[PDB]
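*Asks:* Could you have a look at this structure, given as structure tokens, before my questions?
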Amino acid sequence: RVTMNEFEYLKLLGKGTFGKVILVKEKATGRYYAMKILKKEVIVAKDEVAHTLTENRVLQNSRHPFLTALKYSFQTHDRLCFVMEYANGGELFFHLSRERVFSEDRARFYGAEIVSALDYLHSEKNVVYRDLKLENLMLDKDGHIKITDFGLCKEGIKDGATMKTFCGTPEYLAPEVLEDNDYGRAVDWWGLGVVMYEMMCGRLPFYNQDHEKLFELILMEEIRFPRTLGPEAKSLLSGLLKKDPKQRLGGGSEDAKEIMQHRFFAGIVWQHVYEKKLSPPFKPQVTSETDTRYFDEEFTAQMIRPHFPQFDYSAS
Amino acid sequence: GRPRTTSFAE
Ligand SMILES: Cc1c[nH]c2ncnc(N3CC[C@@H](N)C3)c12
Ligand SMILES: [Mn+2]
């Protein structure tokens, strides 16, 4: 029963070219949410229809504590809106930009939760996420990972079943995607490698501003390892970023289970990870439900066509 | 210290 009129618009949080994400209040309940607003015609025009359905079905059919829950989707004459949990601690990209590198423990913790969430998407929803990167990784008020933005998932992928779409983010693409090969859910372990690499190393494993120089580094070069990196972390990054996906950690039939058992994660209890009994190593310092201090000022300091059948959705 | 990146699909 929901329209644009059921909410207060407070701050800008993000802005891609397809849409915007704004911090909202629900008049009727008092609660704050993050609302992703897409202009219907921009989506039709720039070809994003398929993606938008994928996000909507993947948000509705997912229940996991490190995945952004959806409360409503509803549409207007001109907009599509997702009303989702508000992740008050902002992007990882934000934190790693200020701190430069995370400690091993802190990167261990985030990697645990990420692996927990992806295991679930793979094993339970039969979905490969495809676009893991620092921007799609946020924290909630307690300092627990939330994965946001679901439009690049592949649905219906089960076991080692293969797929073709050239997509993701250039800095994060896996060799076998660059190679123009059919690929499988191990791409997500590549992406997890690149993120763990950035957390503990303070930079991307392969960098060039020019995409074709960056794609050549990806297919051709061994990764470099700062001498500050402990042997267990060296080993994990080495295995997550093996270029042949058959040889990659998590690349076999055991999937996430091969990652959980690596000595990097020794003495992390995976059940407690899921149940949220591990202590977040950074608790976001927010004064109120609407304190956007972990969002870039570039956005918060900014002042405020077909029918999609059965887009509309509602959790309770 | 790396510029914000962009999702795409061919
Ligand atoms: C997309 C989204 C869902 N929940 C959110 N909570 C806080 N911020 C979000 N965004 C901030 C900019 C993008 N990283 C997405 C979201
Ligand atoms: Mn780029």
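Chain A uses Swiss-Prot numbers throughout; the residues present, in order, are 144-447, 466-477.
This entry, so its header tells us, was determined using X-ray crystallography, 2.5 Å.
Backbone N, Cα and C define each Cβ position, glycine as well.
In case it's useful when we look at the structure, here is the feature table from Swiss-Prot:
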type	residues	note
ACT_SITE	A:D274	active site, proton acceptor
BINDING	A:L156, A:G157, A:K158, A:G159, A:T160, A:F161, A:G162, A:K163, A:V164, A:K179	ATP binding site
DOMAIN	A:150-408	domain 'Protein kinase'
MUTAGEN	A:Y176 to F	Significant loss of interaction with TNK2. Loss of membrane localization. Significant reduction in phosphorylation on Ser-473
MUTAGEN	A:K179 to M	Abolished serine/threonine-protein kinase activity
MUTAGEN	A:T305 to A	Reduces O-GlcNAc levels; Reduces O-GlcNAc levels even more; when associated with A-312
MUTAGEN	A:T305 to Y	Abolishes phosphorylation at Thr-308
MUTAGEN	A:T308 to D	5-fold activation and 18-fold activation; when associated with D-473
MUTAGEN	A:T312 to A	Reduces O-GlcNAc levels; Reduces O-GlcNAc levels even more; when associated with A-305
MUTAGEN	A:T312 to Y	Abolishes phosphorylation at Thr-308
MUTAGEN	A:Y474 to F	55% inhibition of activation
*Asks:* Checking A:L156, A:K158, A:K179, A:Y474 - which of these recorded positions have a CB within less than 8 A of a chain B CB?
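*Replies:* Listed in sequence order, the recorded positions near chain B come to none.
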*Asks:* Unmodelled stretch of 18 residues from A:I447 to A:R466; how many angstrom between the C-alpha atoms?
*Replies:* 23
*Asks:* Just the number: how many Å between the Cα atoms of A:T305 (mutagenesis position) and A:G162 (ATP binding site)?
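*Replies:* That separation, Cα to Cα, works out to 31 Å.
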*Asks:* Max Cα-Cα distance in Å among A:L156, A:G157, A:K158, A:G159, A:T160, A:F161, A:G162, A:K163, A:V164, A:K179, the residues listed as binding ATP?
*Replies:* 14
*Asks:* Give the distance between the Cα atoms of A:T312 (mutagenesis position) and the residue listed as 'active site, proton acceptor', rounded to the nearest whole Å.
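*Replies:* Taking the Cα atoms only, A:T312 (mutagenesis position) lies 6 Å from the residue listed as 'active site, proton acceptor'.
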*Asks:* To test your reading of the ATP site: which residues beyond A:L156, A:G157, A:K158, A:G159, A:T160, A:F161, A:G162, A:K163, A:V164, A:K179, same chain only, put their Cβ within 8 Å of the Cβ centroid of those residues?
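*Replies:* These residues sit around the ATP site: A:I180.
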*Asks:* Which whole-number value in Å describes the distance between the Cα atoms of A:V164 (ATP binding site) and A:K179 (mutagenesis position)?
*Replies:* 4
*Asks:* Sequence gap of 6 or more, C-beta under 8 Å: which same-chain residues meet both conditions with respect to A:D274 (active site, proton acceptor)?
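*Replies:* Listed in sequence order: A:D292, A:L295, A:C310, A:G311, A:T312, A:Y315, A:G334.
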*Asks:* Say you check the Cα of A:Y474 (mutagenesis position) against those of the recorded positions A:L156, A:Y176, A:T308; which is nearest?
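*Replies:* Smallest Cα separation from A:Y474 (mutagenesis position) among A:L156, A:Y176, A:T308: A:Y176.
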*Asks:* A:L156 (ATP binding site) to A:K179 (mutagenesis position): how many Å between their Cα atoms?
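*Replies:* Approximately 10 Å lies between the Cα of A:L156 (ATP binding site) and that of A:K179 (mutagenesis position).
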*Asks:* Could you check which of the mutagenesis positions A:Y176, A:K179, A:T308 is the closest Cα neighbour of A:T160 (ATP binding site)?
*Replies:* A:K179
*Asks:* If we count other C-beta atoms within 10 Å, could you say which of the recorded positions A:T160, A:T305, A:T308, A:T312 has the fewest?
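*Replies:* So among A:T160, A:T305, A:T308, A:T312, the recorded positions given, the one with the fewest Cβ atoms within 10 Å is A:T160.
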